[PDB]
Amino acid sequence: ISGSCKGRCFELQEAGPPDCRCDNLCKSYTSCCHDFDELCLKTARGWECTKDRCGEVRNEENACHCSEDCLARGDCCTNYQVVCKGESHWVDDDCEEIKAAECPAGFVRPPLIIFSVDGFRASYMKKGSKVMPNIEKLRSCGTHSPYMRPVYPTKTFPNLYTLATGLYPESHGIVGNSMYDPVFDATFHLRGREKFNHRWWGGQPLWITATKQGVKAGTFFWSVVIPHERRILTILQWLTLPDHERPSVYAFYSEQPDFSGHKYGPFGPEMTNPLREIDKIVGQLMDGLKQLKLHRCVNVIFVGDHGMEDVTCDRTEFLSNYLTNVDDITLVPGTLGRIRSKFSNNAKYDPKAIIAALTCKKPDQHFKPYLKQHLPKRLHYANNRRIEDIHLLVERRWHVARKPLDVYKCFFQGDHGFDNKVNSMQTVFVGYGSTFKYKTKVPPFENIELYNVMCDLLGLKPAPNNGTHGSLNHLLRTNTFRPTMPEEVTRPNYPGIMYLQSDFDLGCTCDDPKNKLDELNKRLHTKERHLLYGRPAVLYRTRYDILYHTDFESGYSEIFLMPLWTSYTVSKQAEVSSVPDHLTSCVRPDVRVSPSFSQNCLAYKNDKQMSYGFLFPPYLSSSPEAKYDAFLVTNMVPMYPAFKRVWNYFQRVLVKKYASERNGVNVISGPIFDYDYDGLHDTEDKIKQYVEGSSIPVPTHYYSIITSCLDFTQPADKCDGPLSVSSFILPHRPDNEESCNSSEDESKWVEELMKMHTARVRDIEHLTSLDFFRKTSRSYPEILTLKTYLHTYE
Ligand SMILES: *[C@@H]1O[C@H](CO)[C@@H](O[C@@H]2O[C@H](CO)[C@@H](O[C@@H]3O[C@H](CO)[C@@H](O)[C@H](O)[C@@H]3O)[C@H](O)[C@H]2NC(C)=O)[C@H](O)[C@H]1NC(C)=O
Ligand SMILES: CC(C)CCC[C@@H](C)[C@H]1CC[C@H]2[C@@H]3[C@H](O)C=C4C[C@@H](O)CC[C@]4(C)[C@H]3CC[C@]12C
Ligand SMILES: CCCCCn1cc(-c2cc(=O)c3c(O)cc(O)cc3o2)c2ccccc21
Ligand SMILES: [Ca+2]
Ligand SMILES: [Zn+2]
Ligand SMILES: [Zn+2]
């Protein structure tokens, strides 16, 4: 029927204007029918049955019913079985393991109910079951992690869509709660109707994926006027539909505890009550599922999108305090900063001048300017036209605004959007049901990994996303997906001594009784190692060679004229030698690689802006005889003199620090070329910078994977079990403007710079098209979880 909303409340089909919309989103489109409020939003007698209502005469106007007829219809209050038939609340029951789904007849698969909460700080869980009995049971009974890492910017819409797609915001297009698209020439906003236009949303969210493969979805979204209790009743009724009509995946959104978090702050004593009200709803969902004989059938995912941090109006940096004129720019303010020109026809707008006027211009400055391609690669926040070039990384607890006149109501005590590695931004994840594990705790993970898990829970083939499928298989009791290691594309060459030193005119010079001392060591004793996890696989068509040495091993690339990876192991008792002055400028030819596929020294001498470093540091040679291997022309990579300060301190000081701390470490280092900042390995054509007068490409970044045993009582090269990893993708910049303490000694800023650019092993793999940890004796799902690990230092 059209013009009326009878027999249609929260329907799962559509026709359009003029026929009414009776679904749960008609209120948002301002196009419900006239009887919607009295037919679909009934609210008489509340949401809980009482004892006198047990067996009532079914009065149609009630919100939920307590008659004996209601369970056949499926519209009872969630506590019917409790206050009438003597059943107990789902929380009051003991934890019974679900070794197999106990679904009623007609259920061809366990349904998935996603319970999302806005701004649910990860630390909110430590309030205990005195405040959140239902949620705490799910957490302790099912599968949970200490926290879950959101995506930058840690805002509502980018994360909620990242949850639905498994994509970074730069890939699915929702790069913020409000954004400007220069192609559309329109402005996306949280409030308004512009967000309903499909042109803003990329990728393939879960409900579209389920529908495209035959799995019925049902609307994930709810207009804010529909109370939470009615949303649960609607989800519980949908499960009572016939088999050919019942959807398999459901969703429930809650604006809490983010609503009250903005008003009172995260650690305010008022925060306890909104959590209690949330647990009431989770209890209503569980009691209603147990009432429907589905508590041992469904899978429930209790998930948040971001955390919460203390912010105040008194803590606001203003661009008017740094820029001589702020009336010619547009700023996206708040917990993050994006700057674009207010007028396109303006040549007086200089992006160079704006970055300089904001870079280390005042002590205790609570923001850092960035060209978007220079942000930490772990953020994956650049490859999109809606992301402005100038980006401001705002310190936790602080805000950035354009001028004091723009701020007004303090209209807040908490906010979010900061760097997603900040503690306050971490959120929660709880997996409970017949497919999640029982009383099992998993290590923290990123929310881009959930879309593959939800597709596996529904038997769907996931759309291409940025999760590493298989790295969360340890969340499930049984796994239908079984990951495959990528096959090698380019087999390596193992060249021997093919040329003579006379065949080389690279322009390199190097000089030539420690040997008798080394032999007196070796001879007078009473009693491979550098590639502990199998050589990396090259996942693209190229030409490269495996070069063995005493102290290190490298996959030298004849196309890029430098190694793709350099592997060496540093013992706990490894000594750090120096380099004599007559070997400081020494570079030796490698008689295993053709002179035509070798770097030349003359190119570095002509490029006044460019120097060169080494992938294996000569400072860590086992002997002066072996030190000559480190000076091979196949071991040098081009580095700016400013970056050499960062590289030298890392190799000469920090690798020895890590080995002494972690019972030896295995280092795998190499270059990264990402000139179009899309997070993927660039081919030769995209490289936009070379060494002057040569074909030696200049890397945009340099990486290093530091691996050791998790059981530190064993060395790095005799590790019987799990592995501990930590990696970084350092930007190869010609200046150290990113570090305001760069004038001081390296021990006062370099380590801080490296913690900022930490990265998962998976991040390096996308940027290098290599595959690591291939021969380790760990199950491949375990290795995938190791590659997704991000050492966050908090
Ligand atoms: C995160 O995941 C997404 C999707 O898996 C990745 O984006 C994908 O990037 C590839 C290559 O950049 C795109 O494929 C291209 O398709 C065109 C035809 O449309 C073709 O001409 C090209 O040669 C290439 O094959 C793909 O469309 C694109 N998909 C989406 C949804 O954006 C992205 O690279 C991943 N990011 C990271 C950091 O891993
Ligand atoms: C209470 C309101 C503020 C909630 C706002 C709902 C809005 C974010 C939802 C409503 C309908 C959604 C779109 C619809 O499901 C169709 C798809 C196709 C898919 O390929 C990409 C996503 C997209 C466009 C959905 C985007 C988000 C929407 C607008
Ligand atoms: C598979 C992962 C589950 C999450 C799916 N998911 C729910 C969204 C939602 C629904 C609301 O009910 C809602 C509201 O009532 C007020 C409000 O301000 C925003 C709101 O957003 C949403 C938005 C963008 C991308 C994805 C999304
Ligand atoms: Ca790239
Ligand atoms: Zn949110
Ligand atoms: Zn918020």
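Chain A is numbered as in Swiss-Prot; the shown residues are, in order, 55-463, 469-571, 575-589, 594-860.
Note: Cβ is positioned from N, Cα and C throughout, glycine not excepted.
Counting same-chain residues at least six beyond the ends of the domain 'SMB 1' (55-98), those with a Cβ under 8 angstroms from any Cβ of the stretch are 113, 115-117, 250, 270, 272-273, 275-281, 284-285, 288, 291-292, 299, 301. What Swiss-Prot lists as domain 'SMB 1' is 55-98, and the listing cites sequence analysis.
Non-local neighbourhood of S170 (mutagenesis position): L214, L217, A305, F306, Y307, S308, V357, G358, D359, each in the same chain, at least six residues away, with C-beta under 8 Å from its C-beta. Quoted from Swiss-Prot, the note on the mutagenesis of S170 to E is: Reduces lysophospholipase activity by about 70%.
Recorded in Swiss-Prot as a mutagenesis result, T210 to A carries the remark: Loss of lysophospholipase activity and ability to hydrolyze sphingosylphosphorylcholine. Packing around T210 (mutagenesis position) is summarised by its Cβ count: 21 other Cβ atoms lie within 10 angstroms of its Cβ, all protein chains included.
Neighbour density for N231 (mutagenesis position): within 10 A of its CB lie 18 other CB atoms from the protein chains shown. Among the features that Swiss-Prot reports, 1-hexadecanoyl-sn-glycero-3-phosphate binding site is placed at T210, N231, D312, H475.
DSSP assigns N231 (mutagenesis position) to coil, not to a helix or a strand. Here Swiss-Prot flags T210, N231, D312, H475 as 1-(9Z-octadecenoyl)-sn-glycero-3-phosphate binding site, drawing on similarity to another entry.
According to Swiss-Prot, the mutagenesis experiment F211 to Y carries the annotation: Reduces lysophospholipase activity by about 70%. Just so you know, the Cβ of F211 (mutagenesis position) picks up 21 other Cβ atoms within 10 Å once every protein chain is counted. Under the three-state DSSP scheme, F211 (mutagenesis position) falls in the helix class.
With a cut-off of 8 Å between CB atoms and residues at least 6 apart in sequence, the same chain places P259, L260, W261, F274, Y510 near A218 (mutagenesis position), listed in sequence order. Listed in Swiss-Prot is the mutagenesis experiment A218 to V, annotated as follows: Reduces lysophospholipase activity by about 50%.
Under the heading of mutagenesis, Swiss-Prot lists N231 to A and annotates it as follows: Strongly reduced lysophospholipase activity.
Around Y307 (mutagenesis position), taking its Cβ as the centre, 18 other Cβ atoms fall within 10 Å, counting all chains. Under its mutagenesis annotations, Swiss-Prot gives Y307 to Q the following note: Reduces lysophospholipase activity by about 70%.
Experimental mutagenesis at this site is recorded by Swiss-Prot as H316 to Q, annotated: Loss of ability to hydrolyze sphingosylphosphorylcholine. The Cβ of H316 (mutagenesis position) has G173, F471, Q472, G473, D474 as same-chain neighbours under 8 Å, each 6 or more residues away in sequence.
All chains included, 30 other C-beta atoms sit within 10 angstroms of the C-beta of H360 (mutagenesis position). Secondary structure from DSSP puts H360 (mutagenesis position) in coil. One mutagenesis experiment catalogued in Swiss-Prot, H360 to Q, is accompanied by this note: Loss of ability to hydrolyze sphingosylphosphorylcholine.
Positions annotated as Ca(2+) binding site by Swiss-Prot: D740, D742, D744, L746, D748. Reduced to three states, the DSSP call for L746 (Ca(2+) binding site) is coil.
Within 10 Å (C-alpha to C-alpha) of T210 (mutagenesis position) lies none of the binding-site residues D740, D742, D744, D748. Secondary structure of the domain 'SMB 1' (55-98) per DSSP, as helix, strand and coil residue counts: 4 helix, 1 strand, 39 coil.
Under the DSSP three-state reduction, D312 (1-hexadecanoyl-sn-glycero-3-phosphate binding site) is assigned to helix.
With respect to their backbone Cα atoms, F211 (mutagenesis position) and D740 (Ca(2+) binding site) stand 28 Å from each other. Cα to Cα, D744 (Ca(2+) binding site) and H475 (1-hexadecanoyl-sn-glycero-3-phosphate binding site) are separated by 25 Å. Those residues of the chain, other than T210, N231, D312, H475, with a C-beta within 8 angstroms of the mean position of the 1-hexadecanoyl-sn-glycero-3-phosphate site C-beta atoms are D172, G173, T208, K209, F211, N213, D359, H360, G476.
Gap check: 3 residues are unmodelled from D571 to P575, and the C-alpha separation across it is 12 Å.
Checking the binding-site residues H475, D742, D744, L746 against ligand 4, the ones with a C-beta less than 6 Å from an atom of that molecule are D742, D744, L746. With 5 residues left out of the model between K463 and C469, the distance spanned by their C-alpha atoms equals 6 Å.
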